[PDB]
Amino acid sequence: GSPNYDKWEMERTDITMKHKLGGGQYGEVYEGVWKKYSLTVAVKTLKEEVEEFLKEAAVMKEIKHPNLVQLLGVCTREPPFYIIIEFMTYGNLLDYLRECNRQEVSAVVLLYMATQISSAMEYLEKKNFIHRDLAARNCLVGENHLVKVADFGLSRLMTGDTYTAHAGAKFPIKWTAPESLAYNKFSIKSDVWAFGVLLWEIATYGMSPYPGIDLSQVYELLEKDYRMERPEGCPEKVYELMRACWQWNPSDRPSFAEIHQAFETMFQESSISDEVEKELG
Ligand SMILES: COc1ccccc1-c1c[nH]c2ncc(-c3cncc(C(=O)N(C)C)c3)cc12
């Protein structure tokens, strides 16, 4: 074989760069086209640090799942570096929920979304990886309400049961578990907490978490056992799972395996009524 062959490396000239996607919401991530195959793609690059970029690229080569956005290739031999990923046509979940028709995106669709996401996290959990940035803004939407988890910039394969982030490092307060906020300690359980917040975002069709409350007051409130209220219309079972995800002690939070099982079940039962209803009109 050829000496410098690398299965993941693509020629940067193969890609046409267009414009930043998500309205620049995700930084240097552009919509591009893999000319050879007339395929629209998402390309993350580095402005003119690298270590984190290369780490993100390496992690994406190791994970593969139906509900995890798929790495297509990279350009990391020389700058500018690229990470070429499949493009999800309906954008991110947060904006999708904020602009959707609710008769279309009904209760069964919200359950379907949660099910797909928990499926991706169960896979990651099994592989001992942590995501560290679960949020609706970081989930993507495809045709027929297909949903995939994205943005693996902070994802890590753990060696132990916990990962301690750099010192002085700071995180998205409203999606971050108590022990993460206070001691920079992360784990599969901290992702579970974030998933609970994501569920709330889904249930509210994209509302910003902790309505009214000041970020500076969030931790103190959680410490006294305050937790967001059940959204209008959220089934009790779902709110209960939500509250379990927000148990103060990480060990008390359920596993993604358990979470996925619960949602698959609710989705299927909810789905039956949906199919029937559909078949009346
Ligand atoms: C969270 O997604 C990411 C975070 C970091 C790095 C890559 C991605 C990413 C991979 N494939 C994608 N596909 C579509 C969008 C996307 C999201 N929001 C809006 C758009 C958009 O502009 N339209 C028109 C769909 C696209 C974002 C990504």
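Here, residue 1 is simply the first one shown, and the rest follow in order.
Looking at the header, which is where the method is noted, we find X-ray crystallography, 2.0 Å.
Quick reminder: no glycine exception, Cβ is built from N, Cα and C everywhere.
These come from Swiss-Prot:
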- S2 to P (Swiss-Prot position 229): Strongly reduced inhibition by GNF-2 (MUTAGEN)
- 21-29, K44, 86-92: ATP binding site (BINDING)
- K44 to M (Swiss-Prot position 271): Loss of kinase activity (MUTAGEN)
- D133: active site, proton acceptor (ACT_SITE)
- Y163 to F (Swiss-Prot position 393): Minimal reduction in ability to autophosphorylate (MUTAGEN)
- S216 to A (Swiss-Prot position 446): No effect on basal activity, but abolishes ionizing radiation-induced activation (MUTAGEN)
- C234 to Y (Swiss-Prot position 464): Loss of inhibition by GNF-2 (MUTAGEN)
- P235 to S (Swiss-Prot position 465): Loss of inhibition by GNF-2 (MUTAGEN)
- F267 to L (Swiss-Prot position 497): Strongly reduced inhibition by GNF-2 (MUTAGEN)
- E275 to K (Swiss-Prot position 505): Loss of inhibition by GNF-2 (MUTAGEN)
- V276 to L (Swiss-Prot position 506): Strongly reduced inhibition by GNF-2 (MUTAGEN)
If you measure from the Cα of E48 to the Cα of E49, with 3 residues left unbuilt in between, what do you get in Å?
9
What Cα-Cα separation, expressed in whole Å, is found between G24 (ATP binding site) and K44 (mutagenesis position)?
11
Nearest by CA distance to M88 (ATP binding site): which of the mutagenesis positions is it, out of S2, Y163, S216, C234, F267?
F267
How many whole Å apart are the CA atoms of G91 (ATP binding site) and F267 (mutagenesis position)?
23
Under 8 Å Cβ to Cβ from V276 (mutagenesis position), same chain, six or more residues apart: give me those in sequence order, or none if nothing qualifies.
none
Suppose we screen the recorded positions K44, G91, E275 by Cβ distance to ligand 1 with a cut-off under 6 Å; which survive, in sequence order?
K44, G91
To see if you understand the setup: which same-chain residues, six or more apart in sequence, place their Cβ under 8 Å from that of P235 (mutagenesis position)?
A107, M266
Return the member of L21, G27, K44, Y163 nearest to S2 (mutagenesis position) in space, with distance defined Cα to Cα and candidates limited to these recorded positions.
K44
Quick check: of the recorded positions listed here (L21, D133, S216, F267), which one has the Cα closest to that of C234 (mutagenesis position)?
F267
For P235 (mutagenesis position), which DSSP three-state class applies?
coil
